[PDB]
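Below is one structure, written out as structure tokens; the observations come after it.
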Amino acid sequence: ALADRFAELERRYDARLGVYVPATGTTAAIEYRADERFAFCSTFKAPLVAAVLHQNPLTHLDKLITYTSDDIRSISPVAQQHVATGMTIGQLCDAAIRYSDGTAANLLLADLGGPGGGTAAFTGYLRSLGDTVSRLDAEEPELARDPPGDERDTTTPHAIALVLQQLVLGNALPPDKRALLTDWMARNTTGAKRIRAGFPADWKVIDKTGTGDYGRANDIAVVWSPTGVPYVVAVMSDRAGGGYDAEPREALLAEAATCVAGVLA
Ligand SMILES: CCn1ccn(C(=O)N[C@@H](C(=O)N[C@@H](Cc2cccc(C(=O)O)c2)B(O)O)c2ccc(O)cc2)c(=O)c1=O
């Protein structure tokens, strides 16, 4: 069944794969290594934006943040182009999710305040959603580079799925803020070859990707069936057998997602 197919994907890509799809009223949970730890990588940027939204009025989105070239210490497709002008908190949220912008993520972490440049506050926000598992210990780009087995900067497919479920389908955020998070994930630019590539075109997919060393490739998504039925899909992977320089394999995530989509259809 599904377990054997996931295991064959692991063999095919020389990878470790984790999958979680929460149960619904009519479907069973799908789980494969769902309670094993995997590095967040940039998937944390989605609940990070939720934390900032939660903690502030909507007018906070229009606050201008200034930063320097030396502040850019991670891949930052949007922030690279706005050193002179700055970026608003809302623009940083947009960039963090839609382009996986690392400087935007670090500035949003800083905006949360507190120890660890915001990382403790972020972890605290997850705790407020009942996630006692995940932890963020570093900012970008260090958080994507911990050795396999290190618990720093890790979550589990199970844990992050339940968090994303509350944020997008639940009531963790009031409707107006929830709609912002959902819109940013819906217009993500980095996910076409991952969960999106596993679901037929008549399914809606919103997502946030993560990529790291040791061949890390993650994607977390909410998907809607052609009749409007929602599901949460978390897929995480690494290729520790290839060492630090191992190439991430998007096709592994696309194949895993295709397996999931077939079961959910
Ligand atoms: C100081 C210079 N330096 C050094 C290392 N570094 C870094 O490791 N970045 C990982 C990363 O940002 N990851 C974010 C993802 C990201 C964001 C934007 C683009 C890309 C891309 O691959 O094109 C990837 B996240 O935390 O998941 C990363 C790790 C492995 C990769 O194959 C790609 C990027 C830097 O960004 C960096 O600026």
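Sequential numbering from 1, following the chain as shown.
From the backbone N, Cα and C atoms, a Cβ is placed for every residue, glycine too.
Over in Swiss-Prot, the protein carries these features:
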ACT_SITE  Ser42  active site, acyl-ester intermediate
ACT_SITE  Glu140  active site, proton acceptor
BINDING   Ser100, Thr209, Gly210, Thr211  substrate binding site
MUTAGEN   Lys45 to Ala (Swiss-Prot position 87)  200000-fold decrease in catalytic efficiency with cefamandole as substrate
MUTAGEN   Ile75 to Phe (Swiss-Prot position 117)  Significant increase in ampicillin resistance. 2-fold and 3-fold increase in catalytic efficiency with ampicillin and nitrocefin as substrate, respectively, mainly due to an increase in substrate affinity
MUTAGEN   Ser100 to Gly (Swiss-Prot position 142)  Significant reduction of catalytic activity for both nitrocefin and ampicillin. Leads to in vitro clavulanate resistance and decreased susceptibility to carbapenem inhibitors, but is still susceptible to ampicillin-clavulanate in vivo
MUTAGEN   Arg194 to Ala or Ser (Swiss-Prot position 236)  Significant reduction of catalytic activity for both nitrocefin and ampicillin. Leads to in vitro clavulanate resistance and decreased susceptibility to carbapenem inhibitors, but is still susceptible to ampicillin-clavulanate in vivo
MUTAGEN   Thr211 to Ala (Swiss-Prot position 253)  Significant reduction of catalytic activity for both nitrocefin and ampicillin. Only minor impairment of the inactivation by clavulanate. Larger increase in resistance to carbapenems
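Positions of the features from Swiss-Prot, shown on the structure.
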| residue | record | contacts (Cβ under 8 Å, 6+ apart) |
| --- | --- | --- |
| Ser42 | active site, acyl-ester intermediate | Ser100, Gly102, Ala105, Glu140, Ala144, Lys208, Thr209, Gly210, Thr211, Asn218 |
| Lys45 | mutagenesis position | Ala96, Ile97, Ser100, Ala104, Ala105, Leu108, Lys208 |
| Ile75 | mutagenesis position | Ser100, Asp101, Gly102, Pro141 |
| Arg194 | mutagenesis position | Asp207, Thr209, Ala217, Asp219, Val235, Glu250, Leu253, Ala254, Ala257 |
Shell of the substrate site beyond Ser100, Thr209, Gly210, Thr211, same chain only (C-beta within 8 angstroms of their C-beta centre) | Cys41, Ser42, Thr43, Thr190, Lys208, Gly212, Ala217, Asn218, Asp219
Span of the recorded substrate site, as the biggest CA-CA distance among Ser100, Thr209, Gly210, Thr211 in Å, is 9
Those recorded positions, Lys45, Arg194, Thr209: which ones have a Cβ sitting under 6 Å from ligand 1?
-> none
Which number gives the other C-beta atoms within 10 angstroms of the C-beta of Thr209 (substrate binding site), all protein chains shown included?
-> 28
What's the most sparsely packed of the mutagenesis positions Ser100, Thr211, counting other C-beta atoms within 10 A?
-> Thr211
